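Q: Below is the structure I would like to discuss, written out as structure tokens.
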There are 4 protein chains.
Amino acid sequence: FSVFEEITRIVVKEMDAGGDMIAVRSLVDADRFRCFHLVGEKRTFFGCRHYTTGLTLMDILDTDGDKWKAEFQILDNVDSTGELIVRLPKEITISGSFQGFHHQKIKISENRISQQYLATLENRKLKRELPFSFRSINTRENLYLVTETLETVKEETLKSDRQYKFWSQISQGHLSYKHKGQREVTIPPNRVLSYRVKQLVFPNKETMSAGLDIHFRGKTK
Amino acid sequence: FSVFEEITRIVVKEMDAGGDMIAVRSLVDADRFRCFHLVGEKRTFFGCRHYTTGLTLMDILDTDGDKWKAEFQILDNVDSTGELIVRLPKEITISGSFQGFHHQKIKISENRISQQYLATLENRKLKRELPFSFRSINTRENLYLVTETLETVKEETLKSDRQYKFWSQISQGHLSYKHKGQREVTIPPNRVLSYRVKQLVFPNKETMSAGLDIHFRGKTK
Amino acid sequence: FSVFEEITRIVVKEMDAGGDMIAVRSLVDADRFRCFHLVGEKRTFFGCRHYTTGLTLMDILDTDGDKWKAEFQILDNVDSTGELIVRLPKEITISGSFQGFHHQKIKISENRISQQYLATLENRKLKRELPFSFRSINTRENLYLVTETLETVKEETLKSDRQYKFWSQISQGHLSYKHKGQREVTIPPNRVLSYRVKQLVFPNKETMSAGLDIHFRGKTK
Amino acid sequence: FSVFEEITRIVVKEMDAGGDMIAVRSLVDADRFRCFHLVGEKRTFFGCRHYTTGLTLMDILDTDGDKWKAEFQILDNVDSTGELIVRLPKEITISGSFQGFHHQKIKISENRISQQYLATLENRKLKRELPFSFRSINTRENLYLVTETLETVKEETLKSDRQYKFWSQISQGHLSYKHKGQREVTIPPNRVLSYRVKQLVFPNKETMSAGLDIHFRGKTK
């Protein structure tokens, strides 16, 4: 019934079948889910569904640290229809039938950030007395960062739908149940949907890295 | 349900029946999947499906190392339709029926790189302190390179489709299930789809080669 | 399902019923499958299907070695239709029906190379330190060359088609299966399709020849 | 399914019922199947079908050796239709039905060569160090030559057709099989189709002759 993970998963699929690319849940702090930003701990309830927290990490601007593709377009339509109905030995005619047609008018822009600039970032002196040490140590999420800025300049348009129909009969008792809920969302221009993973380890003074998509969280920081 | 491996496999087929030519999964870092670039380790789950990592290898430009066909066209249509349906002794009418018509408007360009220039490349002094040694030794993918630049200048057009229909009956219970999902992708002009294999072995100081399509990975580097 | 061997086999048939003339698989390095070029080792899986590798052999240009018919036309159509269907004692109605109509607009040009020039080529001093000795000795394909340049100046037009229809029934279970895939390829002007065989033996210093169509590979070089 | 032997056999029939006159398989080196040229060894598989090799024999031009009818026309049509069908005790209805209508627009020209000039040719001093002695002795085909130049100045037009229809039934199993393949070839102007036989014996220094149509190959040269 969520829609906002779905569009990010079309982006994910356009990358790989549930592989490298990562998705976000919502877009108040997703526009601020740019580089140098965190994620929450991961649980496996109702599929892949993790937590999220989006504070900042910039500390110093002594040396050169903040110096600065074409439009990519997705007019796609994805259809998912399915009816599962089963009758029980208690003459219960359990039923369900859903259908959803999603229209995506996804627009994507790109802001290039250098890959060796990541190493330049570890070359930065990590020191900040912002009130995040206590909660960061309490959580120990071993936060990761993003590789490159994947920006959007979109119109306000996504659509969705589902249906459901359930019947039952326990003791000559009729039961019919129907529902048709169609949804759609106004999607705003300049927001962030999909991001990457690059592990960072934080000794209390200076940090170090761990390269490839380490979302299996274990660290003694 | 992937589409981006398919078009690369039309290129592969236009080379050989699943033989020499090699395919890529996606095209954010495929435009940067030019020469001097890596691939991930290979597994055999769900057919031939490997990993990918696309960092760079250029180290020195002391001597002449960076000095610099017509349009090739594919207006093809490939059709794949199939219905597999089987009934079980439990009166289950298991069903499935899919169909996909793919329209490819593939455009290809060529940027010539000399073959003896490969030997000139091994004649280069291999020395770089970029942070890749630790992860490269951890992975030991015995990376390979590409032979010649296979470039594209394309329009934004590929199409695809599938369908599915499944029924069932366990205890006088009706179940009907249908789905029709048609997809299409906007393909951008200047990207890389298919590449080649040429094995390189890396002693810590100076490297050496291994010629023909060694994708069977074993090396003690 | 390959098309590119087929057109070369129309050329082969216009020579002889699967006899002297030889075919190639694809045309990125087929334009560079001119004289002085190699082929891969031969296996007999799925009919006559060999490997291919297309590096160069020119070493010296001390003496006269690089000094330099009308258009031949094929507007043909070849039809191949066939239905094989068999019913099993398990009431399985195994079926298959294919059809393909191929339209060839083949254009051919000729660049004359002297036949005694072959002997002049063995009179050349064979000496080259290009990195091919190691892999050539590892392979031992006892490479052959081509007799005369068979060039093309073509338009972009070949067509093809196939169909298939399979049914089955194991335990009162219906199964119907159909597929219609029509293909066509844009054929480019100046490429090479068919070539010849002339055996060469390579002692490490100077080479020698072996005349007629020795594709049965055995040599102790 | 060959067409190029057929037209030569219309020429042969216009000479005699499979008698004196001889036919060729194809026409890349048939234009160079002029006088002083060879043929391959003969085998009796699938009717009269021999091998072919077309190198040259001219050695000297010291004395007069290279000093130099109307158009003959064949607008004919030959029809060949036939259905052979047989039913087996295994209720197999083996079938076959073919038909072919061939339209020949054959054009023929004549270049006169003197018959006593043949004796003048044996009067020539036979001496040539071209690399053909080794392979000629290895083959021992006791090559023959041609009597008179039978040239053509043709348009590009021959046609052909065949059909086939096969049915079967082994165990109440239906099988129907049909095919309709019509072919046609663009025939080029100045080529050679039919030639003659005159035996030559080659002692290592000087040669000798053997007159009439000795295609029964035996010689100790």
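One is the number of the first residue shown, and numbering goes on along the chain from there.
The way this entry was determined, per its header, is electron microscopy, 5.0 Å.
Just so it is clear, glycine is given a Cβ too, placed from its N, Cα and C backbone atoms.
Pulled the feature table from Swiss-Prot, pasting it below:
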- A:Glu14 to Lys (Swiss-Prot position 15): Decreased ability to trigger pyroptosis. Abolished ubiquitination by S.flexneri IpaH7.8 (MUTAGEN)
- A:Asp20 to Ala (Swiss-Prot position 21): Decreased interaction with S.flexneri IpaH7.8 (MUTAGEN)
- A:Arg43 to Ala or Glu (Swiss-Prot position 44): Decreased ability to trigger pyroptosis (MUTAGEN)
- A:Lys219 to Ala (Swiss-Prot position 227): Reduced ability to trigger pyroptosis (MUTAGEN)
Q: For A:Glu14 (mutagenesis position), which residues of its chain lie six or more apart in sequence with Cβ-Cβ distance below 8 Å?
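A: A:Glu14 (mutagenesis position) has long-range Cβ partners A:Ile74.
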Q: Which is it, of A:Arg43, A:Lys219: the one of these mutagenesis positions whose Cβ has the most other Cβ atoms within 10 Å?
A: A:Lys219
Q: If you run the three-state DSSP split on A:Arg43 (mutagenesis position), which class comes out?
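A: For A:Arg43 (mutagenesis position) - judged by DSSP and reduced to three states - the answer is strand.
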Q: Where A:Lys219 (mutagenesis position) and A:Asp20 (mutagenesis position) are concerned, what is their Cα separation in Å, rounded?
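A: Spelling it out, the Cα of A:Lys219 (mutagenesis position) and the Cα of A:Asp20 (mutagenesis position) are 21 Å apart.
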Q: Which residues in the same chain, at least 6 apart in sequence, have a Cβ under 8 Å from the Cβ of A:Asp20 (mutagenesis position)?
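A: Same-chain residues close to A:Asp20 (mutagenesis position) (Cβ under 8 Å, separated by 6 or more) are A:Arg196, A:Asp213.
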Q: Using DSSP reduced to three states, classify A:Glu14 (mutagenesis position) as helix, strand or coil.
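A: Helix, per DSSP.
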